[PDB]
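Working notes, beginning with the structure itself.
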Amino acid sequence: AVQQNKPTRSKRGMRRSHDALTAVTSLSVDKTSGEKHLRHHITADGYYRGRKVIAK
Amino acid sequence: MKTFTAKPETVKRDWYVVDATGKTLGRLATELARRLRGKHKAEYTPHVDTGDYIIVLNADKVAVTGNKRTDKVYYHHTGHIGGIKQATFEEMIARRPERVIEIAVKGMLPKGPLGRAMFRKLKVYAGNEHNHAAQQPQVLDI
Amino acid sequence: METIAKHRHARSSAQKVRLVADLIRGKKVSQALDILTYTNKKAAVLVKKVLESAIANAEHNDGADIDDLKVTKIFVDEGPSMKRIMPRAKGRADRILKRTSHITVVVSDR
RNA sequence: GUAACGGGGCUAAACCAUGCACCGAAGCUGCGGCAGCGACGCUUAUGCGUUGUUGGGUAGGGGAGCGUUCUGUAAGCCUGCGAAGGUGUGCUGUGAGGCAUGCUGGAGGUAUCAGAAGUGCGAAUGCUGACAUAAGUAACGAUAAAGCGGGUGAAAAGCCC
RNA sequence: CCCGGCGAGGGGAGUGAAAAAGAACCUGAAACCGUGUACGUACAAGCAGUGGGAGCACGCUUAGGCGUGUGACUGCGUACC
């Protein structure tokens with residue numbers, strides 16, 4: 001239920017070898033506004049594939 | 001002055017070939033390990049491999065004394081509790097006659113990473129032909 | 001020339017902030033801002049403000065340009081911890097540690 | 001789980017007898033060095049010329065020393081041309097230790113010969129403070145339930161309508 | 001003066017012998033946590049060191065076959081009270 005010895009700082013780093021994050025590969029550029037956005041997502045101004053979806 | 005020590009980047013290693021027909025198993029493996037390690041060289045070094053490459057032919061025709069051809073047993077375990085398996089000398093010569101020579105030499109060599117490397121310089125064949133003519137091996141009456 | 005920017009006594013553990021700092025070490029400023037913008041973590045907000053401050057300091061004080069700047073050095077150190085009490089069962093009491101962090105960013109024209 | 005030669009393997013690499021070689025210990029010898037106790041020379045406020053022998057060690061007995069704080073020697077000596085302390089390097093003694101010096105530091109420190117002790121810590125489920133481990137794990141307190149629009153605001157699942 | 005939420009917290013300017021003396025402030029040790037550089041490490045079993053020892057890197061060097069750091073392989077070796 002509890003440990004008999006104190007793990008080391010080495011064993012601690014090994015367990016954290018799979019805890020790293022991943023950055024976004026690339027951002028898509030809109031056809032009309034020319035803004036950077038997530039693929040399959042709308043822009044902050046309200047554009048998506050040049051159709052002027054929700055503005056507010 | 002200091003004592004000479006060999007260097008693995010400048011040591012020479014030659015090639016030889018041997019015939020095992022009619023030869024005694026134990027008294028043959030003894031001389032193989034002696035040369036795979038380098039005891040026959042004046043540049044011998046325990047922490048360096050100064051041995052030579054050796055090819056063995058006709059492994060399926062070694063000899064044994066007494067009734068060892070039927071009473072000698074080779075044991076091994078798998079890992080499960082059923083486990084223990086066994087095989088006789090005759091049964092191994094028919095299934096894989098190359099393991100008889102390898103198993104005997106592996107026991108006469110030291111243990112550890114270095115001993116595992118000397119074993120890699122031993123090429124055993126169950127016939128009379130080999131495909132290492134490029135290395136121009138010499139005959140070794142032994 | 002190297003310009004500095006720091007955020008001392010931040011309300012977050014160093015272990016959590018270091019996960020984000022490792023994504024922009026050695027990258028260009030323009031590329032780094034885009035990464036943090038689309039990173040769903042609270043530490044990403046703090047680091048962004050620090051990076052923006054350093055960029056402004058270079059222009060106003062050191063007279064540099066944005067397009068030529070790069071993140072050369074970035075690290076997170078531990079700060080003072082605040083002690084708190086947490087009641088448990090059967091009269092027992094445990095101690096709580098609210099950890100902080102010191103953030104540092106360095107941008108250079110080389 | 002081979003498991004009644006340590007193993008590989010051996011028809012001797014087994015057993016009896018005889019004989020000549022070699023390996024083999026911190027044992028003996030050789031080279032260099034330190035110390036203790038003895039006798040001589042009676043050297044001579046004793047160190048040698050030398051000469052023999054000894055030197056594993058708990059409880060415990062005997063002998064000789066290092067360093068720390070304080071008092072006298074000191075209205076002395078060193079010191080802002082950089083003290084104590086902190087951090088490195090080099091040299092040195094049989095050991096506890098000592099000397100010199102670079103960086104930091106920014107005002108006290110102390111020879112020699114004597115004297116006095118709150119005089120040396122790894123342990124006592126020791127005392128106080130600080131920081132690790134488990135771990136970014138368990139959990140976030142009744143299973144009466146939430147959804148949308150608008151507003152404020154740097155930012156609204158939780159605030160206002 | 002500038003970034004920031006008329007924020008917190010920082011970068012310049014200036015004061016001062018000194019701000020790495022900035023009010024969380026003289027000196028600023030250790031445990032503990034980090035960034036950077038050199039070497040080693042993904043067919044190898046055990047108090048993690050010791051004796052031997054290649055290679056790489058660096059400073060020397062009148063090459064002087066030395067020093068410093070790392071330590072493939074190998075003999076021996078089951079902590080303290």
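Along the chain as shown, the residues are counted starting at 1.
Quick reminder: no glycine exception, Cβ is built from N, Cα and C everywhere.
Annotation of the natural variant C:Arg8 to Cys in Swiss-Prot: In strain: SK1048; decreases translational rate, tRNA binding and subunit association at 44 degrees Celsius; does not alter 23S rRNA or uL4 interactions; not erythromycin resistant; the original residue is retained in the structure shown. Long-range Cβ neighbours of C:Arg8 (variant position) (same chain, at least 6 residues apart, Cβ-Cβ under 8 Å): C:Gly79, C:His102, C:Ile103.
Sequence annotations record features per position, and here Swiss-Prot assigns L-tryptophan binding site to C:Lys90. A sphere of 10 angstroms centred on the C-beta of C:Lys90 (L-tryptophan binding site) encloses 4 other C-beta atoms.
Around the Cβ of C:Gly91 (mutagenesis position), 6 further Cβ atoms fall within 10 Å across all displayed protein chains. In Swiss-Prot, a mutagenesis experiment is listed as C:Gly91 to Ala, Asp or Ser, annotated with the note Abolishes translation elongation arrest of SecM.
One mutagenesis experiment catalogued in Swiss-Prot, C:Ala93 to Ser, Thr or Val, is accompanied by this note: Abolishes translation elongation arrest of SecM. Secondary structure at C:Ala93 (mutagenesis position), taken from DSSP and collapsed to helix, strand or coil, is strand.
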Give the number of CB atoms, excluding that of C:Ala93 (mutagenesis position) itself, located within 10 Å of its CB.
8
